[PDB]
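Let me begin by presenting the structure, written as structure tokens, before commenting on it.
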Amino acid sequence: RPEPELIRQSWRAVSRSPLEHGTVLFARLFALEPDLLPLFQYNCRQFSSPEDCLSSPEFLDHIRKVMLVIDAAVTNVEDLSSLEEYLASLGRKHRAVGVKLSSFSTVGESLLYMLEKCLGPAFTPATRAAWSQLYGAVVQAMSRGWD
Amino acid sequence: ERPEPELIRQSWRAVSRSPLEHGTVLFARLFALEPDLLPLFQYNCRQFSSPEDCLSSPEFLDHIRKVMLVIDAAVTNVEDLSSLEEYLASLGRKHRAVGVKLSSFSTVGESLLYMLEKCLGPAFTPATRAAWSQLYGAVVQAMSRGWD
Ligand code: HEM
Ligand code: HEM
């Protein structure tokens, strides 16, 4: 299990303003994997129109949802196995809308970048490792959707 | 037995056009039946006066988003709801821990049907009503396991 106290304490820095911190995660995501941008712009096209996609209700609602799923991983940090079936269903939904499984690895890198910006020196190697472990467990359960 | 998938998918698309409004409908009905559930969302909205101010609290609104995500998962796995059984039992355990009485989940069922009836109107046909009753029936059965 990822160290529960390290996870809970560090998550409090970002969890209460999910769009402020979530937009940081997604800005990093696009800087590391620019090719993801057309996938969101096309999703925006389906919802309404692609203009101002990164300010759109569907794009910001998606950030809120990513932050909510990360919060569930935090509240279930002691036994992440219980989320496995929920996450497998979410992973299968992503594959069905055309998201690459490899893009989830960039989300992990972006999650660590967002946390470090907020925590600075409090983001110790132990805390970074805990988050690496927690996110690893999340992406592993979501990857079941690729079965 | 198994909730008719197309009736579930079709009706859920309509309700997820406005999740915050429709989720608020579900909780408004639930609070009219069991007003004592509202304080469970007041941990950062500590007021006995005008407690409706707390329906605009982030914890209440994020919880609506959480409820919609769970239903979204039940809709995605509508062809095999047993696939969510261990997750739902753990989710049941979490609700028992915050102090939700097991009987309050029968009231959630009534509130869900009320919410679906309000937003769907004539589209909430006897067949669509039966599919949602079967879907909630399966969800609440797995959730009840969290009480042991
Ligand atoms: C890897 C980068 C990702 C991309 C390109 C992506 C894309 C999408 C798309 C296109 C949708 C459907 C429409 C929408 O909700 O705006 C979606 C839904 C969703 N995503 Fe993502 N997503 C990604 C990562 C994630 C991650 C990491 C999480 C959670 C940890 C997440 C959670 C969700 C949720 C909860 C939904 C709603 C699914 C549903 O409608 O049932 N997404 N995502
Ligand atoms: C009487 C009805 C209910 C009450 C009073 C209630 C109350 C709560 C409270 C107090 C929490 C903990 C704080 C929070 O995460 O927001 C919570 C969490 C949660 N609730 Fe509910 N809830 C109810 C119904 C439901 C239903 C019907 C669903 C799903 C269909 C649901 C899904 C969730 C989820 C996903 C969590 C997060 C649990 C976790 O962190 O793993 N709730 N609920």
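For chain A, we keep the numbers from Swiss-Prot: what you see runs 3-149, in order.
According to its header, this structure was worked out by X-ray crystallography, 1.7 Å.
In case you wondered, yes, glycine gets a Cβ from its N, Cα and C as well.
Pulled from Swiss-Prot:
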BINDING   A:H64, A:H96  heme b binding site
MUTAGEN   A:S17 to A  No effect on interaction with 14-3-3 proteins
MUTAGEN   A:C46 to S  Loss of intramolecular disulfide bond
MUTAGEN   A:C46 to A  Decreased nitrite reductase activity
MUTAGEN   A:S50 to A  Decreased interaction with 14-3-3 proteins
MUTAGEN   A:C55 to S  Loss of intramolecular disulfide bond
MUTAGEN   A:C55 to A  Decreased affinity for nitrite. Decreased nitrite reductase activity
MUTAGEN   A:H64 to L or Q  Increased nitrite reductase activity
MUTAGEN   A:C120 to S  No effect on disulfide bond
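The structure, with features from Swiss-Prot marked on it.
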residue	record	Cβ contacts under 8 Å, 6 or more apart
A:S17	mutagenesis position	A:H23, A:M69, A:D73, A:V76
A:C46	mutagenesis position	A:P52, A:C55, A:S58, A:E60, A:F61
A:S50	mutagenesis position	A:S58, A:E60
A:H64	mutagenesis position	none
A:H96	heme b binding site	A:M144, A:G147
A:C120	mutagenesis position	A:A15, A:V16, A:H23, A:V26
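All protein chains considered, the CB of A:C55 (mutagenesis position) has 19 other CB atoms within 10 Å. Ligand 1 lies within reach of A:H64 from the mutagenesis positions A:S17, A:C46, A:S50, A:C55, A:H64, judged by a C-beta closer than 6 angstroms to any of its atoms.
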